[PDB]
Amino acid sequence: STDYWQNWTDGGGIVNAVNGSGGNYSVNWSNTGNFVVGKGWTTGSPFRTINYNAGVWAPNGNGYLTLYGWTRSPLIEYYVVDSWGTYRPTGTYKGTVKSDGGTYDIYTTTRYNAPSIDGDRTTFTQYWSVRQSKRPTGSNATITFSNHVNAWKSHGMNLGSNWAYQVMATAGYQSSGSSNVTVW
């Protein structure tokens, strides 16, 4: 019952995103700048369990297969990264959390004068859970987001009171690749 289509690119290279049937989408990208594409929900929830099955996850270089969303009040961009390409994202280490058969490291980072849902020139903190090893793809996976929300809270990483979208995303950074993901 997804109802949100996320498709943002800074315009660099080619990001061929297909909004497929139901919860399904694909991305074929090449020689990109930065981009984020995914399917999910118009209003995020700290109580939502996200299901997905990545039929293809094939980054060539730097890309993430990740829960992705925002809050406002305050403005926070958040990630639950299940898999990646050549680079495992890290930042300021906060702790760990076990969820959905995985162990995730918790990080914070900051963006300065960068694109956000509030405009092209904003400064904000990012919250991360990053799986310690790449999650197997091709079978049904779950992200029990509450586990992350609560772990983040325990480290003083509180989300905002105004929930924006919440999607299961393919994100890329100066890379190429292909993905095909179904979200529900």
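Numbers in chain A track Swiss-Prot; the residues on display, in order, are 30-213.
Placement of Cβ uses the backbone N, Cα and C atoms for every residue, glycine included.
So that you can see what the record holds, here are the features copied from Swiss-Prot:
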- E106 to S: Drastically reduced activity (MUTAGEN)
- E106: active site, nucleophile (ACT_SITE)
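In this view, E106 (mutagenesis position) is surrounded by 21 other Cβ atoms within 10 Å of its Cβ, with every protein chain counted. According to its DSSP assignment, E106 (mutagenesis position) is in a strand.
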